[PDB]
Amino acid sequence: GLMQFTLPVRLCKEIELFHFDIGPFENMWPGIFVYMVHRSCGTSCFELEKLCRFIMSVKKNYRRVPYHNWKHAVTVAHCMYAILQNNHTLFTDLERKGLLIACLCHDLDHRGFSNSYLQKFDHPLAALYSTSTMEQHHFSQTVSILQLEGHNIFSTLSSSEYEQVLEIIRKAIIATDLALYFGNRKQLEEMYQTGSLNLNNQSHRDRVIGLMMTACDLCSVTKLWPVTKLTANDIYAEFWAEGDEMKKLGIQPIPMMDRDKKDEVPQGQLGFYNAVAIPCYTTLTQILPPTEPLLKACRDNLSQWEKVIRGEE
Ligand SMILES: COc1c(C)nc(CSc2nc3cc4c(cc3[nH]2)OCO4)c(C)c1C
Ligand SMILES: [Mg+2]
Ligand SMILES: [Zn+2]
């Protein structure tokens, strides 16, 4: 109980910043996460015995893929931590508990292939879940891990609070389906602009949590240029593998996934920053002012991609 996690001075300082990189030492990631749970939630939120067993079962059910891996899980959770810490008073005890656990679990058992590839392959998961295929799978896997003996980190919630937090984690994980993001942000954009946005309305909170999940999920574009640039290699390595597998099914993939069209990556990044990233962190900054540093970092990285195209790197 009186057992805190402590990080070295540089990590203790930099972990509080939105652009923190969790580093290349896999064995430190679990303690980094427990550290974030303790500061954000409390040392009491979770039985440390059961949290540590949950954290390790989650790690084991992430696969060895270039990008949708255990590092990504902890990275997305760190971005959620940074939002929760800069927005102390806006979130319930149940929301802070749920959202860190949601972020850690959001891509469980990812195989490194989009919903689109599962559908055309006619993968069994596409038969069980017609929309948000992988995201319904990630939540399924989260529930299964919570039901292993000794792994129910929520066991000291009342029946109602337990049902509330699983509902938070389910909407949070489904919202990481980027297909659902455009709609969610347009609605949040209208609601903010006509002044009808109301954080006491549960359906409004759900939308705002959804956008936080998209913001944390995309946080690779909010890092310092060299992390952003080196993460892009891992992102495209999965995409080009999927593109290869599309060709094996006799389907020309979209250029984003065609390793023969690497030359168009910088121009594709521009579209993506302009179409998804900048709009995402703009509406987030409007609803939650202290998350501005994510919008600033995103715009710096847009400028770095403009320079790549202009040949200056
Ligand atoms: C941060 O997350 C992402 C990052 C960094 N990048 C991307 C890729 S965005 C994107 N759209 C593209 C279109 C293209 C292309 C590369 C492209 N990259 O080559 C020719 O036509 C995604 C989809 C996510 C989700
Ligand atoms: Mg996902
Ligand atoms: Zn993700």
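Chain A residue numbers are taken from Swiss-Prot; in order, the displayed residues are 724-1036.
Looks like X-ray crystallography, 2.2 Å, at least that's what the header says.
A Cβ is built for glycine as well, from the same backbone N, Cα and C atoms used for every other residue.
Swiss-Prot annotations:
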type: ACT_SITE; residues: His791; note: active site, proton donor
type: BINDING; residues: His791, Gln992; note: 3',5'-cyclic GMP binding site
type: BINDING; residues: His795, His829, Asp830, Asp940; note: divalent metal cation 1 binding site
type: BINDING; residues: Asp830; note: divalent metal cation 2 binding site
type: MUTAGEN; residues: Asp830 to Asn; note: Reduces activity 1000-fold
type: MUTAGEN; residues: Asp830 to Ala; note: Loss of activity and of zinc binding
Neighbourhood of ligand 2 - recorded positions from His795, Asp830, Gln992 with Cβ under 6 Å
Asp830
Per 10 Å Cβ neighbour count, which of the recorded positions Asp830, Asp940 ranks highest?
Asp830
Helix, strand or coil for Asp940 (divalent metal cation 1 binding site)? Use DSSP.
helix
May I ask for the distance between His791 (active site, proton donor) and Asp830 (mutagenesis position), taken between their Cα atoms and rounded to an integer number of Å?
7
So among the recorded positions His791, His795, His829, who's got the most Cβ atoms within 10 Å?
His829
Helix, strand or coil for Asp830 (mutagenesis position)? Use DSSP.
coil
Same chain, |i - j| six or more, Cβ under 8 Å of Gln992 (3',5'-cyclic GMP binding site); the result in sequence order is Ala955, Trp1028, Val1031
Which recorded positions among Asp830, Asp940, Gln992 have CB under 6 Å of ligand 3?
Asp830, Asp940
Where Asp940 (divalent metal cation 1 binding site) and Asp830 (mutagenesis position) are concerned, what is their Cα separation in Å, rounded?
10
Which chain neighbours of the divalent metal cation 1 site, leaving out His795, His829, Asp830, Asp940, have a Cβ atom within 8 Å of the mean position of the site's Cβ atoms?
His791, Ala796, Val799, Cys826, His833, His861, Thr899, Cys939
